[PDB]
Amino acid sequence: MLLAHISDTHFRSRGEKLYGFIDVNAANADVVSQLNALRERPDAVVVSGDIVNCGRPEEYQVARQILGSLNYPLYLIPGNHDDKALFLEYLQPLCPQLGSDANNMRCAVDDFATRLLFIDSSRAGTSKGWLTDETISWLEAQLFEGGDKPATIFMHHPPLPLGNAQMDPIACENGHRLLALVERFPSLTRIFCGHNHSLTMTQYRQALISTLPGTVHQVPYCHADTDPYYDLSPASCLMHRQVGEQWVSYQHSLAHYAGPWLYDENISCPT
Amino acid sequence: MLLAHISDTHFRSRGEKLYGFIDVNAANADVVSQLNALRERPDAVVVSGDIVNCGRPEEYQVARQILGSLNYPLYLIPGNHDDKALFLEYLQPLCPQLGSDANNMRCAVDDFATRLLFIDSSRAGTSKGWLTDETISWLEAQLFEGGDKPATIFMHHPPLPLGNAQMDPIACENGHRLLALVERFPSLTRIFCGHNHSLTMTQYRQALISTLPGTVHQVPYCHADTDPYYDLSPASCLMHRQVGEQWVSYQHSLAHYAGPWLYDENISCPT
Amino acid sequence: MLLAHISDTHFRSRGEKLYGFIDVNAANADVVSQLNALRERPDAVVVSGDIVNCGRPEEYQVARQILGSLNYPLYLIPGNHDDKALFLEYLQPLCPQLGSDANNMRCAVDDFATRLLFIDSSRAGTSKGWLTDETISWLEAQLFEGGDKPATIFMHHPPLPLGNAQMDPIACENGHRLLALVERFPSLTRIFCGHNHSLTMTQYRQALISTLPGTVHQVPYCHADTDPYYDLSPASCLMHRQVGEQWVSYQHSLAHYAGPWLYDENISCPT
Amino acid sequence: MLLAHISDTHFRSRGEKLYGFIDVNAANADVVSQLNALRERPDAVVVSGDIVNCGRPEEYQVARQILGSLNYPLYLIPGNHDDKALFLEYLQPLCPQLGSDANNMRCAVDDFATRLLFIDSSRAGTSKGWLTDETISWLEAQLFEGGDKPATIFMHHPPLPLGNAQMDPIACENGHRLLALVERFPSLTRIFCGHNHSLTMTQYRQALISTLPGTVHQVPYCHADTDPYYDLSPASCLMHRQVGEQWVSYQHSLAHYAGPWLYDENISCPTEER
Amino acid sequence: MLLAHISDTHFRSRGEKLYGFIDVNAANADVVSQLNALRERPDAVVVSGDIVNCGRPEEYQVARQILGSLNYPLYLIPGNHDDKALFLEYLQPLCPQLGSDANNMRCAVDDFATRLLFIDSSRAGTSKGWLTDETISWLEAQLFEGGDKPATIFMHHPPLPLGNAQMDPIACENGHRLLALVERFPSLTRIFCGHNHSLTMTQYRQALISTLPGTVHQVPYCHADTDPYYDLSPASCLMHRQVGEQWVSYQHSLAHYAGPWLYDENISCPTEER
Amino acid sequence: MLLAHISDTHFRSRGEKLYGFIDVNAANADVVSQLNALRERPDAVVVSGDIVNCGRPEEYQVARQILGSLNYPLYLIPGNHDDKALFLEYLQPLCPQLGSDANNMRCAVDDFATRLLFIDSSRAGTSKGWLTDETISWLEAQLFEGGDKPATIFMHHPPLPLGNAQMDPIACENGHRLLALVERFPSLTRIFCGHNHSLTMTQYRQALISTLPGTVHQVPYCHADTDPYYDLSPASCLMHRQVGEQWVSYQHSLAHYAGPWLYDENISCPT
Ligand SMILES: [Co+2]
Ligand SMILES: [Co+2]
Ligand SMILES: [Co+2]
Ligand SMILES: [Co+2]
Ligand SMILES: [Co+2]
Ligand SMILES: [Co+2]
Ligand SMILES: [Co+2]
Ligand SMILES: [Co+2]
Ligand SMILES: [Co+2]
Ligand SMILES: [Co+2]
Ligand SMILES: [Co+2]
Ligand SMILES: [Co+2]
């Protein structure tokens, strides 16, 4: 298993820029072509929510064009910036397991050594996350049924506070429900999130829990300052690899940079 | 607790550049001034190994000058590129807990809600890591006496393979001795490493285990390809914060980038 | 009093770029977000003319939306690139004190220790500036009424030759009439202008007279060469502050640059 | 008269970078080559103090090499980071008009329509400026003898506070003495200063008073915050030109940027577009 | 004679970017203004094919506007990404000497010491080049009538393989027909081509044969790897100059870069340094 | 045959920069590592003169270390900036085929399908090129020796004027002697030169004649202007490849740039 995992694309409508000046559409199209050009090719691409910025049909038309040009199987989940019904309308042909109920989108993938669980933590009319009873029951059923096989969950909102003054108030509101699932099921070992536009990682019992950077604009972590900052610090994605019994995640830069070159001992330490 | 954690500085001697072209001395002096300018100031700065590139006295002269200009308490550990005896000579006044035995450098910090354990996984004559009997014994004693107080270990070499073709052959060779300690001591929940010049994270039982990017040059993760690449993809460090019961780590960019600006809902979704 | 003073925005219609390649609309949206994000917030933003590039209705639609997203009271005046009627129609709601006569747009502001006088020096069918009889009488009356209260005038066109080969022929054609006002009224101590896309400054009796850089492209100063050049040298604005009895202007960069860091005596001069 | 005017070069010793990471020596060598390559060549180059960073003889060796490669007559004055004796020992050959007394370095230039007065406002032991009695007396003598001929003063420290929280406490401490000269002598119409690493301008009676950007690093203007910031925002110099009866100053970017191109009416307002 | 020669502009529809992220329309607008701003002004500009990306009418609307804004006579030829009928409809008014037959667009220019020959090697339904009987027969007639006077051919597709694994399979399929004319006619001493988005040159008998860089995106030369790579490595055009008896071609960067400065002996080899 | 061909490296002594601000030493060390990292490995690397800037011993020290770290056989020739005796002393161990006479450095290589002839056109006391009686006699002998086997000459100075106002006066002054050999010997079909810091190409009879870009700073071609300009427009090398009967040269960028990506029909022309 190799997954390429990106988040928070924030597509805008045709010929608009984010905030009038960040060309998210072009930036994301570069990202798509970079993923398409990888020498070690992913088995699939994950996009963990906030696919569009404003929930508009015209933004989804751009998302479908750019995401649909990815040359991989896609696993897509909504964020709070998404509109559930439009997300299904425009993206279900790119991820057929999202199904037909805008309010119960979720799916499991059993192709690999670890089970993958994709859920919707977004809730209409708020930035905060919410896990419904049906999502929780479905999770319990999948973890129960999976038995001994490890599982990873992908969701938009972090299920616990991370100390980030901007982002904490809008985390997953009843995230304790999912934390109760990591207590009950030892096989649940990864929870990966979007929303925070930052690589922020913590550990609860046996599960590693981590947010991801955005594909374009980032949000700095502040512990006290609640001013709503964003910036254009370097974007990246996370690569997830099955390595024996270990699930290993590593950061892959989406910036254009100098190199690579080859290490040579004579060049490293000249005489 | 707020820690700024940087790694793999690879200082060169005065007026020399890494590989003849990467100005590590200047990039590191920038980094130092960046850390000195932080608005939310860390309590301490960790540097997790490969302080110098060639283990030369004249490189430690530079390292002492630049690291010596950080306005913070420092916790310094060696890597495989370091010379243990010069490390003590030139850096012990900056981290006095390193003591006077070049072959037994380690120390524990009890100032915070989580215990900090700093060790030397480096071995002379090899790039591979090695945990000595003295080190493993000291670790067991710390963890036994710590009781239910959480513990974090900082070491140069990762204690398990991560699937990185370049890096796995030179991980910590007897790292299973540390994995045995994670098994035995549930309070051991974080292990942070240098060496890989990449943010690569995994989980073993209750312990989150992660390598850090370098402060200057980076090493791409490859699964198959053994060619020894390095590049100038974006540099960063890790900030570690105690957030109630959770240790939270987040990535802090050391690049110069555009912004911050302030999110405004009108600008975000114009009419 | 703190004023942020920008000039010569040259907005184009939606999705268009200046000369087909300079993204003025994006650059200006970035500027507006910079101004909104200032820690020391100005009391008002001045925009001294050439708001649009071609005087077209769709350019004004973009200007109204982008300038309308500034979180400040605005003072707007036209330049030669503007169209007076459309300027009034689209922009007057953002600056109502201009009145409702497109041919006599001007205003006095008395909120601060120094009186602010905003006038229209643009003339239909020409790049040249022109001061109407009405504007001059209004100016004389304002300056009589004001007595020993200091006054600053903002206008598009500079009142006198500056030796700039490209710009001098298209300065204020009857600028002598404003210079006459400077001789007669010791209270008139500042004249700030757009048009030249350059920080150019001179003194006539008690008055400091300065043109401003543009927000995007700049015009180099050449003494002999009349080739009509432009460039993308760095953009800035002037901040104007009342410091006791002094009106102080300082340049504020609108470029994205490395820093800031903190000065440290021992880093500056190491031993 | 055309003058190129740069300030606060802050040269470091050979093979040293400012703060360990800003290559001030390389940046200044680029600036010198930029000034040498100008199509419209200045009559002289002014450098208004803080020529070196630490007052060290090794920094003066570098300053002398780099400023000595300028293909122009130089007018140099010190700043607080300069050491008076070393400044004269190393730089007097580049600007012999300053004399041979390190405590009284100044000169007047009468070649042009406006008289140019260069003074040392620096004072040993402090960052603050200070006008000595001999400087003040020399100034009064020049201004008296100049009569109706306009005059421009170049000095390191600004002679009045400008609202800059970091820089104001270290302005010219007896600046009021020079402001009294502005009142007395109507032909004194320009005072140009370094020190602030910022283009900050104001007017006091008939005199325009402006500080300059540095050639490398800059200092942001902050009204309340005393935190000693600096940054690498774009560097520039000031060009000063006599245009008829007007002294005109314009900013000349020292950054490397795209262009120039030529304006074309058809390209500006295309018949195809909204 | 001075010609500025650009190639492979790949214009897109108004508001569209190439592959969604390369702003070819803006990049080409910058290039046009760069050409308009040249101090040493060319006598004409050559554009050697792949004018639009997808052969669509909306792309030709953009090409016509931007190429239309060049302040020079234009010599335009198609590439495989062009549609011949639309190319003629939209661009013939910019290069009327092509004629009125979309299937037989070529022209010869006799203004200079060397004859210029512009031909269309593109063929509908394929990326490969193809020299038609009409084209070869007209080339022969031009070369034969030309007698002594040297000749230069401008065509989209290279007429021989160049060892480029990506590009060779889509060269001029019957390029041998043009190599046969090189053999027959010692007058024919240059053939310049687009298609490859690379400066690649070779020599066949008396003729120098060269492909050009693109104005925006480039294509790396690979000898074995057939992965279809492209990149944003530096763009440039070729300038062609008659220099007495020699035709001289030189690379002109279209990138925005630092400089120029002026060389100085004192600065090149300082007396202070090793 | 694959040759990587660079030129005009202009090395300075350790710690020095060209003109005080162009870091030739780092730029060239970057180039050397780029060449070492090439996927399609050249058979050899040619460096066609002006190896050092000032002809000083400490410059040759830097050149020897940096060029010595190329993992390829080298063919090195001097330019006018080089000193013949010091060139031999420091660089002849890197290219022993040159011989042991400083005033007669040259060699012929028969390894490939095209013979390679390396000559010294530099002359003490001048920037102009000169072919000595010995050099010209040797070339004649070698062209007799090659018979119908093709030949390529590498030299520093171009043997004919190219209309470049700065460079023509200091071309190879008796270059006509080489043009005479082209006429006599039809297998001589390439002449490659340094000196001009420009890709400028022409054809004389059967011989293609081309100057190369430098590795760092470039010289613009001007027809009339003799002002001695240099700039930092993009650097490159030429790769020379034997392709059946054709010698093919192609430009290889030494800049760091975005990409590569993979072309995709549906991304190129969306529907
Ligand atoms: Co988001
Ligand atoms: Co969100
Ligand atoms: Co390391
Ligand atoms: Co290591
Ligand atoms: Co304007
Ligand atoms: Co105007
Ligand atoms: Co200073
Ligand atoms: Co100072
Ligand atoms: Co093409
Ligand atoms: Co083509
Ligand atoms: Co050279
Ligand atoms: Co040369």
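Cβ atoms are placed via backbone N, Cα and C, with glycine included.
Among the features that Swiss-Prot reports, Fe cation 1 binding site is placed at D:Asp8, D:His10, D:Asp50, D:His197. Within the same chain, the residues at least 6 positions away from D:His10 (Fe cation 1 binding site) whose Cβ sits under 8 Å from its Cβ are D:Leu18, D:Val24, D:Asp50, D:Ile51, D:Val52, D:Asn53, D:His81, D:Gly214, D:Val216, D:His217, listed in sequence order.
As annotated by Swiss-Prot, Fe cation 2 binding site applies to D:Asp50, D:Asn80, D:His156, D:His195, with the evidence given as experimental evidence. Classification of D:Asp50 (Fe cation 1 binding site) by DSSP places it in coil, neither helical nor stranded. The local packing around D:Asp50 (Fe cation 1 binding site), expressed as other Cβ atoms within 10 Å of its Cβ over all shown chains, amounts to 24.
In the three-state DSSP classification, D:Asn80 (mutagenesis position) falls within coil. In Swiss-Prot, a mutagenesis experiment is listed as D:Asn80 to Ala, annotated with the note Strong decrease in affinity for the substrate but 4-fold increase of the kcat. Displays greatly diminished metal ion binding affinity in the beta site.
Annotation of the mutagenesis experiment D:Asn80 to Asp in Swiss-Prot: Strong decrease in affinity for the substrate and of the kcat. Increases metal ion binding affinity in the beta site.
Record note (Swiss-Prot), mutagenesis D:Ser127 to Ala: Increases the formation of a catalytically active binuclear metal center. The unchanged residue is displayed. Taking a C-beta cut-off of under 8 angstroms and a sequence separation of 6 or more, D:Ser127 (mutagenesis position) has the following same-chain neighbours: D:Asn80, D:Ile170. Under the three-state DSSP scheme, D:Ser127 (mutagenesis position) falls in the coil class.
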Worksheet item: For D:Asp8 (Fe cation 1 binding site), what residues in its own chain, 6 or more apart in sequence, show a Cβ-Cβ distance under 8 Å?
Response: D:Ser48, D:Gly49, D:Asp50, D:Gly79, D:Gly194, D:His195, D:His197, D:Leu212, D:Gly214, D:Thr215, D:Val216
Worksheet item: Where does D:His197 (Fe cation 1 binding site) sit by DSSP, helix, strand or coil?
Response: coil
Item to complete: With H, G and I counted as helix, E and B as strand and the rest as coil, say where DSSP puts D:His10 (Fe cation 1 binding site).
Response: coil
Worksheet item: Who sits close to D:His156 (Fe cation 2 binding site): which same-chain residues at least 6 apart have their Cβ under 8 Å from its Cβ?
Response: D:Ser48, D:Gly49, D:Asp50, D:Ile77, D:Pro78, D:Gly79, D:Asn80, D:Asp120, D:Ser121, D:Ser122, D:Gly129, D:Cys193, D:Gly194, D:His195
Practice prompt. May I have the list of same-chain residues other than D:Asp8, D:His10, D:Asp50, D:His197 whose Cβ is within 8 Å of the Cβ centroid of the recorded Fe cation 1 site, in sequence order?
Written response: D:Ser7, D:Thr9, D:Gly49, D:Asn53, D:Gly79, D:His81, D:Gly194, D:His195, D:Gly214, D:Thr215, D:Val216, D:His217
Worksheet item: If you draw a 10 Å sphere around the Cβ of D:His197 (Fe cation 1 binding site), how many other Cβ atoms fall inside it, taking every protein chain shown into account?
Response: 27
Discussion item. Quick check: which same-chain residues outside D:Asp50, D:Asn80, D:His156, D:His195 lie with their CB within 8 A of the centre of the Fe cation 2 site CB atoms?
Written reply: D:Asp8, D:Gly49, D:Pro78, D:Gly79, D:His81, D:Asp82, D:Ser121, D:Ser122, D:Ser127, D:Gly129, D:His157, D:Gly194
Response to the item:
DSSP says D:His156 (Fe cation 2 binding site), in three-state terms, is coil
Worksheet item: D:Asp8, D:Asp50, D:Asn80, D:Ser127, D:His156: which of these recorded positions put a Cβ within less than 6 Å of any ligand 7 atom?
Response: D:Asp8, D:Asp50
Discussion item. Cβ atoms within 10 Å, counted per site: which of D:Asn80, D:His195 has the most, among these recorded positions?
Written reply: D:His195
